[PDB]
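Enquirer: Input: one structure, supplied below.
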Amino acid sequence: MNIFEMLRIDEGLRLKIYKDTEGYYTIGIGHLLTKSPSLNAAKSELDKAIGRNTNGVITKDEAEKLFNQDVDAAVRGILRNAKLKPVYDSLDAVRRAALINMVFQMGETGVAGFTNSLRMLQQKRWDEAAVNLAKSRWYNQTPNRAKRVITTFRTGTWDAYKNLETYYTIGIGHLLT
């Protein structure tokens, strides 16, 4: 249930620029284009990312590439950050995934801002950490997503991603039988 597949589920895949009802211009796998309202500005960022004139549309491969770069930036950020490192080092592979997910979502600066929750995680105070992180804006604004991540922190398993992966691949047809 690697990070790649974990974020894959979380972010989903969209080949065409989009923006949630209350979201920003995004594309592919949770790839944020800009906080600007103009479609143009988003497209610009995109082309800039793709290397061609996209007209707000990319291929699966393109998405892939972007995803990797995004995951790589997340990982990198965590490793070079004195606050995330120590924590990252202490986590199991599952939880490390949880942290990479937060970083991918809100950035290393933002994540590094979780002083207490971070310490708890480093102390293996799973529950405490879950309780704490539960009162964040992150959790507040992306409850569902955050719930899954947090859940991964307290258990250190993929339980929260259980029927999702099944669902996504050979799902809903087999899911019911």
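The count begins at 1 with the first shown residue.
Header entry for method reads X-ray crystallography, 2.3 Å.
For all residues, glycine too, the Cβ spot is worked out from N, Cα and C.
Swiss-Prot gives this note for the published mutagenesis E11 to Q: Complete loss of activity. Here Swiss-Prot describes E11 to A, F, H, M or N as a published mutagenesis experiment; the accompanying note says: Complete loss of enzymatic activity. Sequence annotations record features per position, and here Swiss-Prot assigns active site, proton donor/acceptor to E11, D20 based on experimental evidence. Record note (Swiss-Prot) on the mutagenesis of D20 to C: Nearly no effet on specific enzymatic activity. Under the heading of mutagenesis, Swiss-Prot lists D20 to E or Q and annotates it as follows: Loss of 99% of enzymatic activity. Swiss-Prot gives this note for the published mutagenesis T26 to H: Facilitates transglycosylation more effectively than hydrolysis; covalently bound substrate. For the mutagenesis result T26 to E, the note given in Swiss-Prot is Complete loss of activity at neutral pH; covalently bound substrate. Annotation of the mutagenesis experiment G30 to F in Swiss-Prot: Almost complete loss of enzymatic activity. The enzyme is destabilized by 1.5 kcal/mol. For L32, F104, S117, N132, the entry in Swiss-Prot reads substrate binding site. Experimental mutagenesis at this site is recorded by Swiss-Prot as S117 to V, annotated: 50-fold decrease in enzymatic activity. Quoted from Swiss-Prot, the note attached to the mutagenesis of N132 to M or F states: 2-fold decrease in enzymatic activity. Among the mutagenesis entries in Swiss-Prot is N132 to I, noted as: 5-fold decrease in enzymatic activity.
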Enquirer: Taking the Cα atoms as reference points, how far is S117 (mutagenesis position) from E11 (mutagenesis position) in Å?
Expert: 23
Enquirer: Restricting the comparison to the recorded positions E11, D20, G30, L32, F104, which residue's C-alpha is spatially nearest the C-alpha of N132 (mutagenesis position)?
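Expert: Comparing Cα positions, the candidate nearest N132 (mutagenesis position) turns out to be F104.
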Enquirer: Checking the recorded positions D20, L32, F104, which are within 10 Å of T26 (mutagenesis position) at the Cα level?
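Expert: So far as Cα distances go, the recorded positions lying within 10 Å of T26 (mutagenesis position) are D20, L32.
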Enquirer: If you measure from the C-alpha of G30 (mutagenesis position), which of the recorded positions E11, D20, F104 fall inside 10 Å?
Expert: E11, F104
Enquirer: Give me the Cα-Cα distance between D20 (mutagenesis position) and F104 (substrate binding site), rounded to a whole Å.
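Expert: The separation of the Cα atoms works out to 18 Å.
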Enquirer: Within 10 Å of each Cβ, count the other Cβ atoms, then let me know which of the mutagenesis positions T26, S117 comes out lowest.
Expert: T26
